[PDB]
Structure formats: structure tokens, C-alpha cells
Amino acid sequence: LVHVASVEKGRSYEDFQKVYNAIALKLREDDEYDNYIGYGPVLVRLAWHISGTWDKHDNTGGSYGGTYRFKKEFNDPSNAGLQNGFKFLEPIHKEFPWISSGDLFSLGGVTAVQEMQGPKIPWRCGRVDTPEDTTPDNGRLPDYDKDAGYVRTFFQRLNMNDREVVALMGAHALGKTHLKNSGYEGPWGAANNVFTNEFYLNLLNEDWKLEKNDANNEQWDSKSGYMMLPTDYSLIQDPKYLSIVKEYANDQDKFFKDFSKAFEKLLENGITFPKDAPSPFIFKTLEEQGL
Ligand code: HEM
């Protein structure tokens, strides 16, 4: 498969800036969701999950085709709870009917990070909605109960190296796990709708204890009321991962620069951009525009 980016016909920077302003104004407005966390966290989880299906070997999956709109991918167990991010974005898609799904799903992830005071993420337009038979089979997204060897190996399919995996996992500063969606329960930290290097500081500074939760799964619980998944705790058990965790715990700017590069790489995998395509867009936040 080749997937060539095609700009939505006749649209420029300013049209996409309005779709960004619309997602961001609705983030401000529906601030009550999930006990006042807001929709920001489930929108960057949605952007990672439609992108994390990519397979570098046959170029199938990933964000291009917008295939989460189809029932098979939508009812994948691994995607339980994402229906809330989809429901949020659907009024915005009725308002801007010209934007493709893959561009809407991935721009939601970019708007959420920058409006939660994260770094600027360069974004590119150009995904095209492809048919229901290009929709990937379930089982391409990662298990929760595993170790650092599984983590390295899984991310090799999307060809992320060690630094990119650790920068990307820092998004777990946001949101929380929910027992009814995944079988795990609890937040990774305290400021869970602000984007900081907190996930790394907690992994290193808390006194984690292994215990079973009410679903019968294991997780690392700390005295402060925080949790860590087996896959998150893996990052201080592996000597290569642990040096990068420490680097981000000591330097938030270095984490912001690396997360920014790795998150755009995640959202662009499997997509060929023609040299005539526009440069990546840097959107202004509500606040920078005075809105
Ligand atoms: C080995 C990799 C990963 C595993 C096993 C994993 C697993 C999970 C699980 C089990 C949840 C909670 C689901 C629920 O109960 O609602 C979750 C939530 C979340 N994940 Fe990860 N994750 C991984 C990677 C990532 C990456 C790379 C990103 C983003 C760049 C990400 C972003 C999020 C966010 C923001 C949430 C919070 C969602 C909410 O509050 O509803 N995850 N993840």
C-alpha cells in the first residue's frame, strides 16, 4: 500500500485554524466530563489509538484512512471508552463537513495537548477516508499486563526507538484508568489535565506497591492515591528506559521537545507527503488569539 496525502480541496491554514478553535472552545465548555478532568485526555488517547494500528511491514493501518468510523475497529475491546471522544468530535464534524476523519481525529489530539499547556505540535493535513474493507483487524494495539521487552518489541512495528517510546508514554500524566473500560483503576498523578513531566517524577519518587485491583488485575499503587500499569512500571525496571525517564524527570523542556517530535511521527506514520504539499501547520492556541 502507498498512502499519498491530498489536501482537502481549496483549504488553507486559516480553515484548519478554525477547526482547531472549534475543538478548543468546546474543551473549555464541556469541562465537567469525567469528574472535572475534561475531554482533553480521552482525545489524545483517541489520536494515539487510531494511529497505533499501523504496521510498517505492509503499510496497513495508522491514521490515514479514518477507519475507526467503521464498526469493527470501533468495537475492538482495546478501544472501550473512546466512544466518548468520538461523540465529542461529531458536532464539530457536522460543522466542518469538508475535513476528512483521520485529519479530525488527529487534530483533536493536537488541540488537546496544546490547550492543556503542552508544547506546540506541528501538524499536517492530507489524510483521505478509505473504504470499510481497509479497516484493520482487532488485536494490533498493546496489551496492558506486560513487561519492558514486550514494550520495545511492540513499538518496533511503528518504528519508534527507546527515546520516542519513553517520551510518548509521558502522556500518561493525563487522565486516568477506568475499571469498566480497561480493568485497571486510578490516575497516574495529581495534575491530570495539565501537560507536565509529572509522570516521570512520580514513577521515580513514589513508593509503589504491587496489588490486585477489583477486576483481578495487578497494578502498582502508591500511598498518594496514584497508580502505574505493569507496562509503565517496566520503564524503571529496564536500564535503557530508566536513564531516559531520569532525563525527563530533571528537564521538562527536553521532554516537551522530544514528545513533540515523537507525537507528530506517530500521527504521520504510513503517509507519503508530496514535496508540493504545504509545510506543517503550527496552530495558535485560544489564548494567543485572544479568544
Ligand atoms: C504500551 C503503551 C500503552 C499502554 C499499554 C496504554 C494503556 C492505557 C490504558 C489501559 C488506559 C486507560 C483506559 C481506560 O480505562 O479508560 C490508557 C489511557 C490513556 N492513554 Fe495510554 N497506553 C499506552 C500508550 C499511550 C500513548 C503512547 C499515549 C499517547 C501519546 C497514551 C495516552 C493515553 C491517555 C491520554 C490516556 C487517558 C485517557 C482517559 O483519561 O480517558 N497512551 N492507556
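Heads up, chain A uses Swiss-Prot numbers, so what you see runs 71-361.
Placement of Cβ uses the backbone N, Cα and C atoms for every residue, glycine included.
Here Swiss-Prot flags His119 as active site, proton acceptor. Per Swiss-Prot, heme b binding site is recorded for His242, and the stated evidence type is experimental evidence. Swiss-Prot documents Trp258 to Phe as a published mutagenesis change and attaches the note Substantially diminished activity. Per Swiss-Prot, active site, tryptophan radical intermediate is recorded for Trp258, and the stated evidence type is experimental evidence.
In this structure, the residue listed as 'heme b binding site' is part of a helix by DSSP. In the shown protein chains, 23 other C-beta atoms lie within 10 A of the C-beta of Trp258 (mutagenesis position).
In the three-state DSSP reading, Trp258 (mutagenesis position) counts as coil. In this structure, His119 (active site, proton acceptor) is part of a helix by DSSP.
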